[PDB]
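Peer 1: I'd like to ask some things about the structure below.
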Amino acid sequence: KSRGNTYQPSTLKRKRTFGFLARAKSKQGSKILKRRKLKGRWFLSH
Amino acid sequence: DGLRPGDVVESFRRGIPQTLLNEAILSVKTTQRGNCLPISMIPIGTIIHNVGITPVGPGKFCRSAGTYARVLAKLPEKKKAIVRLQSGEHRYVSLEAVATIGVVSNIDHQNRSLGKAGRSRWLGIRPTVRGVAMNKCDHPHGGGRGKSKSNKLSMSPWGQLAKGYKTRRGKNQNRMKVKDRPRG
RNA sequence: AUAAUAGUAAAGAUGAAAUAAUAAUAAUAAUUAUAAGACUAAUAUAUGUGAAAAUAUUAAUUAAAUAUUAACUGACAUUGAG
RNA sequence: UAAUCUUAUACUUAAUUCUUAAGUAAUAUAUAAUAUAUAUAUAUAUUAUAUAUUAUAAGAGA
RNA sequence: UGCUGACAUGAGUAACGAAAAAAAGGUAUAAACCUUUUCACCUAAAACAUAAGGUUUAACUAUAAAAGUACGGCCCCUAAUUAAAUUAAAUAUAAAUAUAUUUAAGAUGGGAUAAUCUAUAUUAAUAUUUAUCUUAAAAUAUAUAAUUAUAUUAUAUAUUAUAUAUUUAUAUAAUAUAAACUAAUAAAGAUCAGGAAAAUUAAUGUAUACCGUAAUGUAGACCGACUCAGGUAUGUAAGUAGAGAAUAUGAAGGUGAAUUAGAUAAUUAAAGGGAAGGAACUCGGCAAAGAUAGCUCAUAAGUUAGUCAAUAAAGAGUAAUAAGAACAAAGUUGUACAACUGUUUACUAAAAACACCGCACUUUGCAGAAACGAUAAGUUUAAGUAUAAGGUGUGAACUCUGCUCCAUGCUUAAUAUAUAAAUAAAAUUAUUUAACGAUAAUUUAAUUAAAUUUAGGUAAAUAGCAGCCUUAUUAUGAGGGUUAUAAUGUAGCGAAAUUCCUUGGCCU
RNA sequence: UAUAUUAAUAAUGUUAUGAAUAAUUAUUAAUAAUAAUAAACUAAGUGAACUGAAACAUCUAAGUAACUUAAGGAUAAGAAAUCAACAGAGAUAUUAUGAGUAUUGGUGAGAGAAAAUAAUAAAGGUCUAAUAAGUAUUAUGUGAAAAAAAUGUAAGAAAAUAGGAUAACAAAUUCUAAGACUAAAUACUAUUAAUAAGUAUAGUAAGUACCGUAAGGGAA
Ligand SMILES: [Mg+2]
Ligand SMILES: [Mg+2]
Ligand SMILES: [Mg+2]
Ligand SMILES: [Mg+2]
Ligand SMILES: [Mg+2]
Ligand SMILES: [Mg+2]
Ligand SMILES: [Mg+2]
Ligand SMILES: [Mg+2]
Ligand SMILES: [Mg+2]
Ligand SMILES: [Mg+2]
Ligand SMILES: [Mg+2]
Ligand SMILES: [Mg+2]
Ligand SMILES: [Mg+2]
Ligand SMILES: [Mg+2]
Ligand SMILES: [Mg+2]
Ligand SMILES: [Mg+2]
Ligand SMILES: [Mg+2]
Ligand SMILES: [Mg+2]
Ligand SMILES: [Mg+2]
Ligand SMILES: [Mg+2]
Ligand SMILES: [Mg+2]
Ligand SMILES: [Mg+2]
Ligand SMILES: [Mg+2]
Ligand SMILES: [Mg+2]
Ligand SMILES: [Mg+2]
Ligand SMILES: [Mg+2]
Ligand SMILES: [Mg+2]
Ligand SMILES: [Mg+2]
Ligand SMILES: [Mg+2]
Ligand SMILES: [Mg+2]
Ligand SMILES: [Mg+2]
Ligand SMILES: [Mg+2]
Ligand SMILES: [Mg+2]
Ligand SMILES: [Mg+2]
Ligand SMILES: [Mg+2]
Ligand SMILES: [Mg+2]
Ligand SMILES: [Mg+2]
Ligand SMILES: [Mg+2]
Ligand SMILES: [Mg+2]
Ligand SMILES: [Mg+2]
Ligand SMILES: [Mg+2]
Ligand SMILES: [Mg+2]
Ligand SMILES: [Mg+2]
Ligand SMILES: [Mg+2]
Ligand SMILES: [Mg+2]
Ligand SMILES: [Mg+2]
Ligand SMILES: [Mg+2]
Ligand SMILES: [Mg+2]
Ligand SMILES: [Mg+2]
Ligand SMILES: [Mg+2]
Ligand SMILES: [Mg+2]
Ligand SMILES: [Mg+2]
Ligand SMILES: [Mg+2]
Ligand SMILES: [Mg+2]
Ligand SMILES: [Mg+2]
Ligand code: NA
């Protein structure tokens, strides 16, 4: 069993979990977004 | 138990209807197996199943294969009826509570032997890992070199004693039980 | 065996004693009232009946059973290893 | 046991719907009077006065 | 073993990543690019269609063309599940929030019509899993209506000839390969008992929206830091052969590569052969070698009766006698451990460990026991009800499972028995006050728990199962007498995976 | 579906008997809608641990970090049921002295006021309450290292002839709880000006490249 390939992309899943709207919808995600904005981040979410 | 397709069963939970009233004398007609009625109608001594608590609620006790209760006494003063359940616990049940006549079907259910692990899995039963097999962090019986019981009293993964320890105790006990079930 | 009634200190056991689900948590005895199994007092002599094992509370069903006559068959019997 | 707890399930006035108030009709409960039937008590019918429109049923219960 | 940068050293060393290349020409510029021919490799793929993914890598900017029918999304519908949403007072909660209910979302699934080509809008009105046998029917041949042997047996279409509506329709008859495969049909075996959710006529409509479409996809175009021998979903996968998607070949298609040319010492790897011997090797037959049909026969002891053992070993038939493709097929036995098929340390342990079916104990009567819940409401348990569910041990079955409650627990009963907080009112004492009083302590009085103790019970609860003496001529010790205890190791097994002494004694 | 209805008209074509029913266009009137909003400062809730004590358990770190909630340009506090001591002061906030003093501590580690006098400060006093009860007080459990005011559970007053304040009591003194408002000095952010024995690795790019599934990290 060879490791290394732990990332296994699937756009839909990514958008569900790490997408902007998912962040927006949760309180915790909204707090994250705010924190990233404060930092100066160009890209707040996937 | 002896029910087969073609048999006829009534239910006298509402009461004795005007068909049978126009046409004890009624008790023997009524107390055929398979038909339901309040424990008031059911004569003392006879075997029953799907025994209720309350006069309105459904039959709760004695539902499993080959199981049954037995009417022991009835008290119209207090509106109760002492019933022996399958466990052996004598218990007050509302005198107007529901109960079907006869023993439950499939008496020979208990005698079945599952042949293999897969059958249990199909039924929806995942494997039980023994406390002695575990590590100490996981279960009190765990740890030790070789196979050991750690001088630890037989108990659950959360420290509740497994052999003999009465779990329903003190104030929170059953109010309606007349005589407790036979134990050991 | 359980429950109720009233009632009082022993009860039960044995050669004599104890131990026990005995008894001052109120028993045992008594009177009631429920349930459960298993047994069948007299008649009884196993008389009788059954191949032998067996078999006596009552009833019913089906089977088999005695004697003597009448008629028929014409030795079709006896015993019986396996 | 209206301590606790558990379970189940019409019209008319005044500020199209909404709410208040009055009286009336309808149902239920309590109290008083009258008549009838049974053994001072129980049941039925009629009249008057008062109250209501979270409930009812079941269970546990100081 | 400082941090950052720059540059050395090893060193022009190893390596350049499974590989088949050759010539001619594009081009008097080519080992590497393009073309042609030859040769090879993959071929139930290294092919052809696709899914997901991604720096568009593509046959490219003059760029991947859809009203719908063996076209997908979008849309309608819902599953798993999700939701600062939803209900003077839904319930709970230090806040955050959590729960229940509604509503909304949510594909991996379901969704009308169609080559005759087809019309989706609006308005109105009342389907787990597997199987297709046997029988029966008729058909074809042998023998003398009936027997024997052999295939065929529900559906799928063109042709020809009839009979009815009128060359277009409906029905009937006859003609017509084998082997796979599909869909749709029917009947039906087994227990493990098999999703959810969204009407029909009539009239009036319908100018048909958006997004996906390249190429790559067992890979140089994704996930692995690399153009990485790893990982990556689905469908076709020429024939010949075969039981087959095994194996050989390879029609077609695709490919022959960011390393080449030579040389082939020692040495290494991965292969092929080997005289005489045949485990003498070694910790150990590790590794290698070993297959005298794969079809049809036949196949023992033992045994839990299961061709379990078995795919038995040997052996036979067919084939072959000097041999002459690949692939499937690699002995027999004794013992230890574990019943068995399974599971396990992803990346050093696959086992004797875990699990298991069975066995036993125990808890809980359901407004339960168990678990979860800053801690609740509540949830799972369960739309279950003691033949159920939770917990514990043991681990199929055969033969069996002895004695012991001392201790730690659990469990039952005793006002046997202490102590905690909680209370009236009233007695001295102490402080203060000129006095009563005020403020402190202390001591009295009825009504006291669970706990503890005592006595049972409970060991398939946690646990335990002693030693000395010496008696039948010597020996052995059936016996005999003691001490200690809760009881004093029973059946069995025994130098055991348990035996230190130990390479115990004896046999094979 | 606001280049919407719904109605009222006007123009057009069709149906059935001048009037009625539907569709299309054009005016007039009527009907609802758009959260991207700071961060720091403040107040409240919950509240660690490393650490110190040369161990560690009371204690400490610390009501700190953190998370959560809520407000304003500031917030908080504020016109004595305050301090003091027989003399007196006479609001709150910040700083200096008082003072590392009183005080307190497994009397260890260590923690530590107030009065008073100075500044800074603004006009700093002024009713808005029919004067405050399950309140004061008590018991008990907790509660800013000293100094309380708070608080869960339950008992529970008094009218200025009274009530609060100190172990306790007696004298005295002082204040009036259970009703309220309040600039100003202060905090933080931004801007402008001035001063730099500050910065060119604290001198403008970039929260980019790149790393990570993600929170997040982060160059030259
Ligand atoms: Mg990675
Ligand atoms: Mg197990
Ligand atoms: Mg272990
Ligand atoms: Mg533990
Ligand atoms: Mg051991
Ligand atoms: Mg005889
Ligand atoms: Mg007799
Ligand atoms: Mg004979
Ligand atoms: Mg240095
Ligand atoms: Mg070198
Ligand atoms: Mg070299
Ligand atoms: Mg080299
Ligand atoms: Mg050339
Ligand atoms: Mg193959
Ligand atoms: Mg939806
Ligand atoms: Mg789908
Ligand atoms: Mg494509
Ligand atoms: Mg294409
Ligand atoms: Mg392709
Ligand atoms: Mg690769
Ligand atoms: Mg990549
Ligand atoms: Mg790598
Ligand atoms: Mg082929
Ligand atoms: Mg070819
Ligand atoms: Mg290709
Ligand atoms: Mg290469
Ligand atoms: Mg050789
Ligand atoms: Mg040889
Ligand atoms: Mg050797
Ligand atoms: Mg050797
Ligand atoms: Mg080998
Ligand atoms: Mg045999
Ligand atoms: Mg092989
Ligand atoms: Mg095994
Ligand atoms: Mg491993
Ligand atoms: Mg291994
Ligand atoms: Mg294991
Ligand atoms: Mg099991
Ligand atoms: Mg067993
Ligand atoms: Mg519980
Ligand atoms: Mg069980
Ligand atoms: Mg075991
Ligand atoms: Mg006390
Ligand atoms: Mg040993
Ligand atoms: Mg705070
Ligand atoms: Mg320390
Ligand atoms: Mg230490
Ligand atoms: Mg502190
Ligand atoms: Mg203010
Ligand atoms: Mg401090
Ligand atoms: Mg006041
Ligand atoms: Mg006052
Ligand atoms: Mg207090
Ligand atoms: Mg005041
Ligand atoms: Mg204020
Ligand atoms: Na153990």
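Throughout, chain B uses Swiss-Prot numbering, with the displayed residues spanning 198-220, 228-388 in order.
Recorded method is electron microscopy, 3.8 Å.
Backbone N, Cα and C atoms are what each Cβ position is placed from, and that goes for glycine too.
Checked Swiss-Prot, it gives:
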MUTAGEN   B:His343 to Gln  Causes a cold-sensitive respiratory growth defect. Does not impair assembly of the ribosomal subunit
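Looking at the shown structure, what environment does each listed feature sit in?
Peer 2: Note: B:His343 (mutagenesis position) has non-local neighbours B:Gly335, B:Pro361, i.e. same-chain residues 6+ apart with C-beta under 8 A of its own C-beta. According to DSSP, B:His343 (mutagenesis position) is assigned to coil rather than to any helix or strand.
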